[PDB]
Amino acid sequence: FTXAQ
Amino acid sequence: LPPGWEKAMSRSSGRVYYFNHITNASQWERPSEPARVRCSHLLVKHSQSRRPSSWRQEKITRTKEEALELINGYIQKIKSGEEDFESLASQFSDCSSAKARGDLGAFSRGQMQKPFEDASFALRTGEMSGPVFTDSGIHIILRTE
């Protein structure tokens, strides 16, 4: 999910 | 100069300023790594965002160029004191973290999209980034801890 890699 | 800084010259005034190519921050004064940091952010998504949808708008259609104009406007209002970062994040961030005034909590290296990570770790406590680009969209990042 945003902004995870 | 601290990680990522260069001297530049204002094109409109000729006065020296400082720019950070990791955070995209720019400032007039000569600038003054942690294991974890805490950040808030304001995200403006665009039509090329990995997931062009948010709580604000089911189909995000704005261009990247339009997203950048919006980000730049928010930065202006935050820097002038006309608006608070937290207020603009709550109202306008294309991320569910808007509901927490943009707060993402604490994190280490190895978790976030890379340009976001690098900016976050290059900010000083209390400092704000310029526009930071990731696959999610364009961010304004505030390091809170």
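All residue numbers given for chain B refer to Swiss-Prot; the residues shown span 7-38, 51-163 in order.
If you're wondering, the header gives X-ray crystallography, 1.5 Å.
Heads up, the Cβ atoms here are built off N, Cα and C, so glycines get one too.
Record note (Swiss-Prot) on the mutagenesis of B:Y23 to A: Reduced affinity for KIF20B. Residue density at B:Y23 (mutagenesis position): 15 other Cβ atoms are found within 10 A of its Cβ, drawing on all protein chains shown. Under the three-state DSSP scheme, B:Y23 (mutagenesis position) falls in the strand class.
The domain 'PpiC' annotation in Swiss-Prot covers B:52-163 and rests on sequence analysis. For the domain 'PpiC' (B:52-163), the DSSP counts in helix, strand and coil order read 39 helix, 27 strand, 46 coil.
Record note (Swiss-Prot) on the mutagenesis of B:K63 to A: Loss of peptidyl-prolyl cis/trans isomerase activity. No effect on the interaction with IRAK3/IRAK-M. Abolishes IL33-mediated increase of IRAK3/IRAK-M protein levels. A C-beta separation below 8 Å, combined with a sequence spacing of at least six in one chain, links B:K63 (mutagenesis position) to B:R69, B:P70, B:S71, B:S72, B:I78, B:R80, B:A85, B:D112, B:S154, B:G155.
Where Swiss-Prot documents B:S71 to D or E as a mutagenesis experiment, the accompanying text is: Loss of peptidyl-prolyl cis/trans isomerase activity, nuclear localization and cellular function. There are 12 other CB atoms within 10 A of the CB of B:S71 (mutagenesis position), with all protein chains counted.
One mutagenesis experiment catalogued in Swiss-Prot, B:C113 to A, is accompanied by this note: Loss of peptidyl-prolyl cis/trans isomerase activity; decrease in DNA repair of double-strand breaks by homologous recombination slightly less efficient than that observed with wild-type protein. No effect on RBBP8/CtIP. Cβ neighbours within 10 Å of B:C113 (mutagenesis position), excluding its own Cβ and spanning all shown chains: 24.
A gap of 12 residues interrupts the model between B:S38 and B:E51, whose Cα atoms are 14 Å apart.
Contact annotation for chain A: of the listed mutagenesis positions (B:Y23, B:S71, B:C113), B:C113 place their CB atoms under 8 A from a CB atom of that chain.
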